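What follows is one structure encoded as structure tokens, with my remarks underneath.
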Amino acid sequence: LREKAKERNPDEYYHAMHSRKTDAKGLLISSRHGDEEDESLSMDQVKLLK
Amino acid sequence: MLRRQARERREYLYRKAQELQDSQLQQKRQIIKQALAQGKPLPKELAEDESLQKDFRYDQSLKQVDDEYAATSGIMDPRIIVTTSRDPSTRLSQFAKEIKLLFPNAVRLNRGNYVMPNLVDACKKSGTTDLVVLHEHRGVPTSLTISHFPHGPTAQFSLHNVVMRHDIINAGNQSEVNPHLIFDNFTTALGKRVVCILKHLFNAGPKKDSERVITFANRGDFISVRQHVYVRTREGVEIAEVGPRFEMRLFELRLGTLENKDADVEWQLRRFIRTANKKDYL
Amino acid sequence: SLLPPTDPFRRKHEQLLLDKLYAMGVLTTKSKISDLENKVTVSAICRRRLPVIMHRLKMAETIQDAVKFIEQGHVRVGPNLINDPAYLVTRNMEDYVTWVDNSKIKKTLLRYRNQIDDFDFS
Amino acid sequence: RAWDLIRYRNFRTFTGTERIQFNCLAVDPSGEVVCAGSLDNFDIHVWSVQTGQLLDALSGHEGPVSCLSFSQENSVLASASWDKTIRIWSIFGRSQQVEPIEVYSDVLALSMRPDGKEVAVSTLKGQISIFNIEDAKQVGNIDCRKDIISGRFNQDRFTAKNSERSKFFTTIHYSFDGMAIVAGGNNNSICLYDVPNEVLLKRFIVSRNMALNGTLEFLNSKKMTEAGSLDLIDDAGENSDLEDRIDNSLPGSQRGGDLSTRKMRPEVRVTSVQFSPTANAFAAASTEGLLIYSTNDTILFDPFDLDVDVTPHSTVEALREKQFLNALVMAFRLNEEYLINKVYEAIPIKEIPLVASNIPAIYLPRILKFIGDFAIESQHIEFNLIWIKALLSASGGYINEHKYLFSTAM
Amino acid sequence: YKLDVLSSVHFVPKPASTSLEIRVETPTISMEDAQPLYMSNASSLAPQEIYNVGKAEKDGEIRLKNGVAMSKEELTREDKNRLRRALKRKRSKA
Amino acid sequence: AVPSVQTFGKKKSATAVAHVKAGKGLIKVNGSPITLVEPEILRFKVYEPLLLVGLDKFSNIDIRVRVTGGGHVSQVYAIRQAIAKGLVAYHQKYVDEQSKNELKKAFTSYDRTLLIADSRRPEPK
RNA sequence: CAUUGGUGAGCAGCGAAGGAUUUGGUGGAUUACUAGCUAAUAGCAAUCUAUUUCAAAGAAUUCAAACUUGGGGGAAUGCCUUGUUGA
RNA sequence: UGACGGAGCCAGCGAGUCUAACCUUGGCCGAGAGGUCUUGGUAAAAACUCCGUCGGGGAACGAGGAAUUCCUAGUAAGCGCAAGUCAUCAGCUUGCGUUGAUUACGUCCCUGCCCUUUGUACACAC
RNA sequence: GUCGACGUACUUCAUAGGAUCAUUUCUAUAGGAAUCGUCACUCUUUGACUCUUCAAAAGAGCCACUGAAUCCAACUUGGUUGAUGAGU
């Protein structure tokens, strides 16, 4: 792992960078509920659930 | 320049790996060069083998410094920095100074707060060929590492029976001329390697008249170093010693520089092996 | 090859041509001298072309996207940028191929790693 | 390689030490030291002219050297590299000390003042940053990325307002006065700035030639169709002759070799810009040759310090009643070339020295400029040489003080 | 040449060269390029290259490099010594 | 969205991230108003990117900073570099380029290290 | 306490017989404007043919002729060049 | 060239199911080994800013003579934290950050130390 | 410190027998199985075109005139004598 961090190449671009996020402290934030839409709800669904 | 240095590291390690894969093809090409010359039959392998025989014209055209130094062995005189550990002591500052005088083309340097990656970087970027960092123990020095910079080896030596010129005798002051070198009783392949590192640390192709030789005697795993000045009398040579006397001893030989701490290890001294004490260069 | 072996013209010209082609990058190693007729291929020259280098350096995802980003104009070699997918990049220019400045692809890398600095307008 | 220019010879060729590809040159005033730097090695090599060996390899950049120059007064070597830095090396005289300057980004041309106190540096983000060398400090930059006309190529798929192929100046040069910078680049425009006021004076367009690529701003939509663009088909088949059909072109060979060893149309660019050390002109080497741009006082009405009573009729009257000093200064105030010539030849040889003594300080540079412009192509060599002897003789030391306003005139 | 043009010149150069070549005395106007004016005049060899001074073709003389020649007879004996010393060390190196 | 611009400042081992978004004119540092940046002698080192360019340019934006690393003096120099780069970068983005130029001339004529990193990279002599 | 993350319910403010995003089609510009067709010194444009044919002029390389081929070995039979037997 | 309180305020390296004392006074249980509890004795971020307070030591000592050594920028010097890596290191050694300067940056005059005294290479000059 | 002779100890080599496929009929063998001018219908396999996802990136650019869509404002009609939501 330390050798990989040494040849990181700080110009690499992969396309899923548009979905995945990070911290202010650097290491990445992964959600506990799975998908890109599986974060939070809407008002019509929440009303029906209530 | 960072991306450059890294790219040639990646390349040269690769091309060495290839080399260790084609030593066996070296050997299959030597056989045919014997058998064409003096008529001897070939083995079944080389006999049936046709890639090789089809391109044994080109390879027939085919056919010592160490490899990290081969690029600039005789062209450029080196540039060395000699530097202390961190918060030194008065005795160590003297020792560093007179080591600087021992090597021509060495510039002393005081470390306070120069973290090691910044020291390696700044030397690399300014262009200094190699770096000597020295460690004490209450005044007595005890270690010395020497490391060669465009990504090349570091030898660590431990150093033992020390006497200092400045503190023994003020009979005068050192010649500071290109010295002669003597390398005695270095035989094994590792021994050749250590000869190569110390020898290329020294200076340019010195004159025939220079009266300052420096001896490095391998006596039994312990490298011993002394400085000498002389004359030629009509019956013999009158040798007057100068400079510090200390038994050096090699105990590690990494391949990166001295920051790396995970570079590959060519040779490391192993103390707790069952037959440690029996051999030499082990 | 048809000249005789112990002949310094032959030795000089093959050693010199190997070092030429290896610096260009169309053959990888400089030891075996049979590689001239053996491992010199249109495929080796193609894989020194420009989009493939991005793909190998991981500036892309696949050679189709490296080609696409070159053609849309995000890649530069030094100061001057390349629209040209068929550019052949010698080893020492492989050091210098990079993203252009203020492209949206450069901003995405930085914004992800969380190091945009807008004074650069990166 | 060094060249003589009286007997026409290489008297030396300094070489490398491993043969790298050299990309910029800089040489001392007392021409005994030559530095060159490449895009290959990022170490400035320094050779000595006489003994053709190399004194030194001044090292310390991290990234290839893009320009070098010599301050010709104080003799310092200021160099600049894609490092994003400038380094001012002081090579002669026990020092060997060096001083770096960080610029914001990736510098790519340099220009030293005549005076030797200032370095102007043209970077990749589009400024000209003008620094002071004794200090290390930035005494002014001028922001340029806008007033630069980058066109669209036919082989482009992106608008010219985004095409950052050419939004910077790869060449720069001060005046010989210390007041203007001409800069020129990889684009269709040469821009001429003024250095104190930081505001530009004119923008020149190198060409309008739709058989070059970077030259239109907006292409034509009648051309682009379903196939693709329409100037980009091949028509070598249409040609009636074998050598006009044959199309050698090694694929993607961006700017080397002969013109049809590439299948792309030329791009307008200014390869390098300089001022003129004697006249009011400048010259810029570009795709179609060296554009030489120059000036006429004999067309523009640019008077100096006028008043109501100063007409061509009045100065002629001042001649015909012989107040030759006043007639001359009225000519210099009105600033009209025929008039100055007229009085210049009216006044007589006995009266030349008193007039030359009594001229004013403000009009001295103009009279020198006029004598130069008349002098190289006229015939009155006694008239001109009597004038010059009187002018230097009576006002030498003043010129000696103000050495730089008079660089070109003298 | 093809490989330079393909690689869009950024190569690595040749190793080296040093090869002798011959130049002729010729006037500079006869050297330059054809157009109504001219620019330079002086001859293409230098005066030192048409007559340097070297050792005298008799034996009775010693001739130095600054163009002064002296017979063997008309030197005092100490000077004959000292000139022998000078030629001794000069040809001792070369 | 919001008009928002992020810049970074840096002295020996400190760091300081400024987010500048258009708002009503507050300045805060680690969740406290700027008027309590602590070492109290160097408070005017922090106030000088404000009082070199007048308060109104900050009357119309909401600058909010976070630092870490280093000691007292280093965090002071990181805060003011980040603020100065923040104000001139926002001005290039969401107002005119001319006022970008006037800002940067002010900060550079007074003290160029409001804008560029003062990196005392070593020297082997 | 933040949110510089969504989805909504509401004000202040703006505010002339309404407003806000998205998209199809055609016209004009994108280079500096001298009109259409033909067998063309003229006719036609409602039509070129029931004068549209004549006369004159017009025939080197006696065949220069793939400047047009990825590299290495070859070629039975082809092709090609040089010789040859019988007409 | 400061003591003593409070109160604010900021680091960078360390992350192997492995990390760590010695005696003692007695009670209980067990056949013993030992087990359980009880009792006493000895070993192991700082600077900085802020607010109030204060104004010789239990016989050797009040910042260290002559001499010599070392030293040019995150340098000298202060200040703590962490590790312990096949040699060395615990009477300690190497790292890591944190505040951070005065004075030269010239000259060969002194003590030295080298060097060349053959333009040689090709202009021009000297 | 070196090569010769001898002594021992390892390492490595043959391929026979039967079949089918290779000649634009026939690979040599009679022990062998195929010569037909099309009409529908079912299931299956690859491809175009149009949209699209991971997941984005770039717009041959401007004005005019004209249609079309979606959401809010407004008005009209049905609506607590039950609107919309909602698994027999």
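Numbering of chain B is taken from Swiss-Prot, so the residues present carry the numbers 1-63, 72-290, in order.
Just so you know, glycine gets a Cβ as well, placed from its N, Cα and C.
As annotated by Swiss-Prot, domain 'Brix' applies to B:86-267, with the evidence given as sequence analysis.
Taking all protein chains in view, 15 other C-beta atoms sit within 10 angstroms of the C-beta of B:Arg119 (mutagenesis position). The annotation that Swiss-Prot gives for the mutagenesis experiment B:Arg119 to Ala reads: No effect on RNA binding.
Sequence-distant neighbours of B:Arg201 (mutagenesis position) (same chain, 6+ residues apart, CB-CB distance under 8 A): B:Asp74, B:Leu261, B:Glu274. What Swiss-Prot notes for the published mutagenesis of B:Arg201 to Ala is this: No effect on RNA binding.
Annotation of the published mutagenesis B:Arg220 to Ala in Swiss-Prot: Loss of RNA binding; the original residue is retained in the structure shown. Cβ neighbour count for B:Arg220 (mutagenesis position): 18 (other Cβ atoms within 10 Å of its Cβ, all protein chains included).
Taking the Cβ of B:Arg253 (mutagenesis position) as reference, residues of its chain lying under 8 Å away and at least six apart in sequence are, in sequence order, B:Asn169, B:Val170, B:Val171, B:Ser232, B:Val233, B:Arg234. Looking at Swiss-Prot, the entry for mutagenesis of B:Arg253 to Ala says: Loss of RNA binding.
In the three-state DSSP scheme, B:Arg201 (mutagenesis position) falls into the helix class. Across the fold, the C-alpha of B:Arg220 (mutagenesis position) and the C-alpha of B:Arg119 (mutagenesis position) stand 30 Å from each other. Secondary structure from DSSP puts B:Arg220 (mutagenesis position) in a beta strand.
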